[PDB]
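The structure appears below as structure tokens.
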Amino acid sequence: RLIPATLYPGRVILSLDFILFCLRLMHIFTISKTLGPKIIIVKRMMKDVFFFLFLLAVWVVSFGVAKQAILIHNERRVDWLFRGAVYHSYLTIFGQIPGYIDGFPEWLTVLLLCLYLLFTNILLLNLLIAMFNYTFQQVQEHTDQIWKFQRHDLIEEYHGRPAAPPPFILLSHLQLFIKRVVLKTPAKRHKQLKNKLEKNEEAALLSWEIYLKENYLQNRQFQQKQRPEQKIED
Amino acid sequence: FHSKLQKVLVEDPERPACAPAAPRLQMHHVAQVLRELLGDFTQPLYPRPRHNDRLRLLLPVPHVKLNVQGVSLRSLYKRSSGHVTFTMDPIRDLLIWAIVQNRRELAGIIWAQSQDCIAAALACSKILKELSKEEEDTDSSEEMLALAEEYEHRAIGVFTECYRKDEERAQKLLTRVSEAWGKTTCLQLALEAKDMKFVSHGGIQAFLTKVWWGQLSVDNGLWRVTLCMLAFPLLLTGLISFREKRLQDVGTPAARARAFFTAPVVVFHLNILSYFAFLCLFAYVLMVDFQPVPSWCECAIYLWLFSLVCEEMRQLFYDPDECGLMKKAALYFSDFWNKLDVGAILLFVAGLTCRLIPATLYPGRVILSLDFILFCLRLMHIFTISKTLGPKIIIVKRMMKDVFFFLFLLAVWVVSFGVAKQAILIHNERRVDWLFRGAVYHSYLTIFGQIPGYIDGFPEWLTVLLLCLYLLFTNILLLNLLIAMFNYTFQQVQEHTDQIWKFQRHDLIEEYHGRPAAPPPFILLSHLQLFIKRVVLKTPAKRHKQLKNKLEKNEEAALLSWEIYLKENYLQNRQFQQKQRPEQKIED
Amino acid sequence: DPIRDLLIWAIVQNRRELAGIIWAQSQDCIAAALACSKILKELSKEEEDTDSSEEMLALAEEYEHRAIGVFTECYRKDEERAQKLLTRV
């Protein structure tokens, strides 16, 4: 953008930069039980996303070239010859098919279009259904509780954050900026757990969970004594 | 197998092959039936040669003065040979004797004194499969196979303990010298012993991830090495660390480059990406160079396949038998994948003849275009390399024929509506071989989005009804129930398809451990390297670019004591955990 | 602390039974269970190469299991007191 001769690059680069902030948002928006663990799931696909890219997209090529091979097409110009050979191929997968243009070589055109879409819409989609259901059911007893683990990070961050909105968060920025010039030490406040406990009130507790500890271990060895295989070997 | 001792008695009977009288069995008779029981390997296992020819000993053939089979090296000839005893192994020969009489308990006991305790466990299980393969017909073949499984299970356990302690010593123990059962150091035994259990267990594919990733490193993935192909000056920086660089042995650019060259990972991508560019060349010779004359680019498509069929010749003649031409060729023909590669060659020839005839340039325009699609399926056969990729192509091994079944299921069911759609509406678009277009071509295109709704449209309610009626049978039954036919098939054979891919992954590893470091552009230099070597050395015994591990007797002794200690240690622990099964504590 | 220092001494010599016994006299009984399990992972993380790293990690799991149980009983009785017990000085 600083170079006026490259305004179109400045038109496109920031547009692509828009898409990085929303994925960062899903990193931040991993907050809800219906949302969080299922983004812990996509932690398993971010690299698997790329694997299925060069799986499905490279397999797109084996038909994108073959579709225009037999039919006589003549739509071409500099860098739009690519359009009439490749762009009009993937658009046919999801609905935009120039049937009045792509149409003796008709039976083979029907055969190949029937042949190839069975390999995508059945194998690479419907068997991908199988590659997804079991992966959901296998690591769910991890992805739920490990999200219970990583949910804390946002909780400390907002337990390590002032109450000023980003419009006004510069005021909180300058609040410590004017505080470091009069207090040159990072020991002003620990906006954190910082729980103070007295010795005596902790004593009335400590006796209690030691009572609870030997109580619970008595019950724990009791339930261990309830395992019938000791009553087999006794 | 006793009946097989009778057959081998008559395989070389008294008169024709063992000219003296011979209705009584011998020990080289057992050796020559172990010849067929296991593979084409080095099988000492006995003093087979004429020093101890155990094939003709009933008529008074004289002493060593003949040495054609005369056996008097140890003592005098008294219809015997003397103390020419085991010479290799007392106890695991007893192990063969226990299992050939269907004595399972005795074999289990005498395994505890066997010297091998790993390769014996694989080899015996293979022989057990051979016994079930040949003839049992009930009541023992199932339990031969199952007891072969539990010997393989003891092989699992002995590896489990020996890999735990001194894993580097264990991985070099997987490589023995051609001494005990000759070659097949408990790895090539696992090939014909069908061990998708043993090879898919802990450190096996880890060491196989050491021969793959041959010497350099194992940690780095495919993200920063793909930058190492193109950025030639980059390897000198601290981006990736060699094992040479692990000890800072990188002081020579030639060493840093050639050790990189000889790595099977690098030989892989050099053969893959250069061939991948060859597909781009084959597309370019038809996109722009679709000309009836040999241009500067048209001539480049000639001998690339000639540069690769010599590698296929190297596969044909690397270490086969010296007699078999349609004997090892049956191994190639045993797989339909190889016939698919043959079809890839023959379609090129079919389009070559059509191109050679100028009147059939359009056939030459279409046949090679269809031949393009065979190379990419062959690529997926080769590109079965990754854990997210490999086992799921082992899955499509279940669909390649199921692909065809769902072809003539879905496509023939396409017909029951393609004809019915044009039956009622009045259509008039027709000409020679385009009448088919307006009746059939404009039918399947309507399934996936291209619908001439302004053309296909009193007969409107019926048109809505039939289009609603039929698509429920495809998009629901034949797609959504096919979802059910896929999920369970994924979940049922996954405990096979993963480990059997752990099995078949080795084939690429031997092929790139049986490949030079020259790229296919320069692989003709390596072709001529052996072409000029066969005119000065007329023998296939120059190099065995393979495992070929040499082991000294004494250093192997300091090992052998150790895994026998580990064997009785582990079997003590194994019977200990068996003693931990509470049902004995029920019946005690 | 007398006893949970003995707890460190029991686990640094790969004495699992003794550590389990002396846990019953430990003053901490919650943070000791977490901290010791972490040290056990440290021992498996650094070097064991067989026969103990798996069982160091697994026995770290059962100390974490005792941490599960002691929380289970202490959260049941006086859950507000328990939640302030999760904050020590």
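Numbers in chain A come straight from Swiss-Prot, and the residues shown are 886-988, 1020-1150, in order.
For this deposited structure, the header notes the method as electron microscopy, 5.6 Å.
Keep in mind that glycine also has a Cβ here, set from the backbone N, Cα and C atoms.
Packing around A:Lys952 (mutagenesis position) is summarised by its Cβ count: 19 other Cβ atoms lie within 10 angstroms of its Cβ, all protein chains included. One entry in Swiss-Prot concerns the mutagenesis experiment A:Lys952 to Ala. Its note says: Strongly reduces channel activity at ph 7.3. Increased residual channel activity after exposure to pH 5.5.
In the three-state DSSP assignment, the secondary structure recorded for A:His958 (mutagenesis position) is coil. For A:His958 (mutagenesis position), the Cβ neighbour count at a 10 Å cut-off comes to 16, with all displayed protein chains included. One mutagenesis experiment named in Swiss-Prot is A:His958 to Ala, and its note says No effect on channel activity.
Under its mutagenesis entries, Swiss-Prot includes A:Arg961 to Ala with the note: Mildly decreases channel activity.
According to Swiss-Prot, the mutagenesis experiment A:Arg962 to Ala carries this note: Abolishes channel activity.
When Cβ atoms from all protein chains are considered, those within 10 Å of A:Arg968 (mutagenesis position) total 14, not counting its own. For the mutagenesis of A:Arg968 to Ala, Swiss-Prot gives this note: Abolishes channel activity. The structure shown keeps the original residue.
A sphere of 10 angstroms centred on the C-beta of A:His973 (mutagenesis position) encloses 19 other C-beta atoms. Among the mutagenesis results in Swiss-Prot, A:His973 to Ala has the note: No effect on channel activity. The residue drawn here is the original one.
Experimental mutagenesis is annotated in Swiss-Prot for A:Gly980 to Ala, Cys or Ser, with the remark: Decreases permeability of Ca(2+) over Na(+). Every protein chain shown contributes to the tally, and the Cβ of A:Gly980 (mutagenesis position) ends up with 10 other Cβ atoms within 10 Å.
Looking at Swiss-Prot, you'll find the mutagenesis A:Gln981 to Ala, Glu or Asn noted as follows: Increases the permeability of Ca(2+) over Na(+). Summarising the environment of A:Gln981 (mutagenesis position), the number of other Cβ atoms within 10 Å of its Cβ, over all protein chains shown, is 12. DSSP classifies A:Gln981 (mutagenesis position) as coil under the three-state reduction.
Among the mutagenesis entries in Swiss-Prot is A:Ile982 to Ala, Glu or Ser, noted as: Alters the reversal potential. Increases the permeability of Ca(2+) over Na(+). Within 10 Å of the C-beta of A:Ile982 (mutagenesis position) we count 21 further C-beta atoms, all protein chains included.
Among the mutagenesis experiments that Swiss-Prot reports, A:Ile982 to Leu or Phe is described with the note: No change in the reversal potential. No change in the ion selectivity to Ca(2+) over Na(+).
Under its mutagenesis entries, Swiss-Prot includes A:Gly984 to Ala with the note: No change in the reversal potential. No change in the ion selectivity to Ca(2+) over Na(+). Listed in sequence order, there are no same-chain residues at least 6 apart in sequence whose CB falls under 8 Å from the CB of A:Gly984 (mutagenesis position).
Listed in Swiss-Prot is the mutagenesis experiment A:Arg1077 to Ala, annotated as follows: Decreases in sensitivity to PIP2. Annotation for A:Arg1077 (mutagenesis position): no spatial neighbours, criterion Cβ-Cβ under 8 Å with sequence separation of six or more.
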**Request:** Let me know the most crowded of the mutagenesis positions, choosing from A:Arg961, A:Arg962 and counting other Cβ atoms within 10 Å.
**Result:** A:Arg961
**Asked** Which one is it: of the mutagenesis positions A:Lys952, A:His958, A:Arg961, whose Cα lies the shortest distance from the Cα of A:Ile982 (mutagenesis position)?
**Response** A:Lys952
**Item:** By Cα-Cα distance, the member of mutagenesis positions A:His958, A:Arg962, A:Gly980, A:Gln981 nearest A:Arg968 (mutagenesis position)
**Value:** A:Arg962
**Message:** Taking each of A:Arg968, A:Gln981, A:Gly984 in turn, which of these mutagenesis positions have a Cβ less than 8 Å away from a Cβ in chain B?
**Reply:** A:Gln981, A:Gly984
**Prompt:** Taking DSSP three-state, what's A:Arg1077 (mutagenesis position) in: helix, strand or coil?
**Reply:** coil
